[PDB]
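S.K.: Here you go, one structure.
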Amino acid sequence: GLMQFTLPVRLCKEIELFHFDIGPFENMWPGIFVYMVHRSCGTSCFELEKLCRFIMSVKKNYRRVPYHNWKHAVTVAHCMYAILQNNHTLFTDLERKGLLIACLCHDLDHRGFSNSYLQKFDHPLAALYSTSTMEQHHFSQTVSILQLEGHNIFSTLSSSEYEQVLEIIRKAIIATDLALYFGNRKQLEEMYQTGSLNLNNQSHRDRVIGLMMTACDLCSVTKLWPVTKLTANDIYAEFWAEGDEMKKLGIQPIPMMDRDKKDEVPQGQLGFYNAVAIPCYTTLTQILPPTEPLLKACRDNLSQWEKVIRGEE
Ligand SMILES: O=C(Nc1cc(-c2ccccn2)nn1CCO)c1nc(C2CC2)ccc1Nc1cncnc1
Ligand SMILES: [Mg+2]
Ligand SMILES: [Zn+2]
């Protein structure tokens, strides 16, 4: 009860900033998460013993893939922490509980392959879940772990509160399907500009949490350039392996996934920043002004990719 988590000075200060990198010491990541839960939710939110057992079972169900791994889970959780801490009074008690857990669990049991590749492989999950295939699986894995003995971190919630939190988590995890992001942001853009955006309207809150989930999920493009540059290697390492597996099915992959077209990556990053990342953080900053540092960091990384093309690095 009186047992706080306390980080070294550099981490204690820098964890509050959006561009915080959780570092290469895997064994510090559970502690960093509990720290964030304690400050963002409270020391009373979860029974420490059940939370630690939950965290370690979640860790075990993330695979050793180059990008969609345990480090990504905790990285996405930290971006959500920074958003919640900079927007203190906008979110309910159940939302702060749900969203950190949603982020930690959002890529559970990811194999480093897109929904498209599962469909073309004819994977059993593509028959089980026709759209948002991996995201429905990630939610399924979250419920399974919550139901392990001693793992139910929501055990103190009423029946209706429990259903609400699991509904917040389901929608938040489904929203990480980038296919759903484009329409969600356009609707939030129209709602914001016509002045019809209303945070008392549950269907509006749902859309705003969806955009938050995309922002946290893409947050590797909001880090300092050396972090972003090296994380980009990890994501393309998955993309290129998926392209190899497309070639094994007799399908020429898209250039994004073709290791024979590495020269096209700088221009592919420009497209990604202009079409996905900058619009995301722009709409998020309009709705949640204190998230402006994510937009600034993203623009700085776009400028670095423009320098790579101009051969300045
Ligand atoms: O870069 C990403 N995507 C991309 C590459 C190309 C492309 C197109 C042509 C040629 C080369 N590349 N097009 N697109 C758009 C569709 O994903 C990317 N995607 C995702 C989520 C699966 C969507 C997450 C992070 C990403 N980047 C990243 C950069 N830095 C640090 N961490 C991550
Ligand atoms: Mg995902
Ligand atoms: Zn993710």
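Per Swiss-Prot, chain A residues shown: 724-1036, in order.
From the backbone N, Cα and C atoms, a Cβ is placed for every residue, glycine too.
Under the heading active site, proton donor, Swiss-Prot lists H791, citing similarity to another entry as support. Under the heading 3',5'-cyclic GMP binding site, Swiss-Prot lists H791, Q992. The divalent metal cation 1 binding site feature in Swiss-Prot is assigned to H795, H829, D830, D940; the stated evidence is experimental evidence. Per Swiss-Prot, divalent metal cation 2 binding site is recorded for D830, and the stated evidence type is experimental evidence. In Swiss-Prot, the entry for mutagenesis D830 to A states: Loss of activity and of zinc binding. The structure shown retains the original residue. One mutagenesis experiment catalogued in Swiss-Prot, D830 to N, is accompanied by this note: Reduces activity 1000-fold.
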S.K.: I'd like to confirm something. Which of the recorded positions, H791, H795, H829, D830, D940, has a Cα closest to the Cα of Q992 (3',5'-cyclic GMP binding site)?
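M.R.: Of all the candidates listed, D940 is nearest in space.
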S.K.: With an 8 Å cut-off on Cβ distance to the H795, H829, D830, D940 Cβ center, who else from the chain surrounds the divalent metal cation 1 site?
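M.R.: Neighbours found: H791, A796, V799, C826, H833, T899, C939.
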S.K.: Rounded to a whole angstrom, what is the C-alpha distance between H795 (divalent metal cation 1 binding site) and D830 (mutagenesis position)?
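M.R.: About 8 Å separate the Cα atoms of these two residues.
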S.K.: Consider only the recorded positions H795, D830, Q992: which of them have a Cβ under 6 Å from an atom of ligand 2? Write none if no residue does.
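M.R.: Cβ < 6 Å from ligand 2, in sequence order: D830.
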S.K.: Looking at the recorded positions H829, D830, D940, which has the shortest Cα distance to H791 (active site, proton donor)?
M.R.: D830
S.K.: State the count of C-beta atoms found within 10 angstroms of the C-beta of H795 (divalent metal cation 1 binding site), not counting that atom itself.
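M.R.: Other Cβ atoms found within 10 Å: 23.
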S.K.: Using a 10 Å radius around its CB, how many other CB atoms surround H791 (active site, proton donor)?
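M.R.: Neighbour count, Cβ to Cβ under the 10 Å cut-off: 22.
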S.K.: What Cα-Cα separation, expressed in whole Å, is found between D830 (mutagenesis position) and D940 (divalent metal cation 1 binding site)?
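M.R.: If we compare the Cα positions of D830 (mutagenesis position) and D940 (divalent metal cation 1 binding site), the gap is 10 Å.
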S.K.: Select the most exposed residue of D830, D940, where exposure means the fewest other Cβ atoms within 10 Å, treating these as the recorded positions.
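M.R.: Across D830, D940, these recorded positions, the one with fewest Cβ atoms within 10 Å is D940.
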S.K.: My understanding is the cutoff is Cβ-Cβ under 8 Å with a sequence separation of 6 or more in the same chain; which residues meet that for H829 (divalent metal cation 1 binding site)?
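M.R.: Residues satisfying the criterion: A796, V799, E858, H861, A895, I896, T899, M936, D940.
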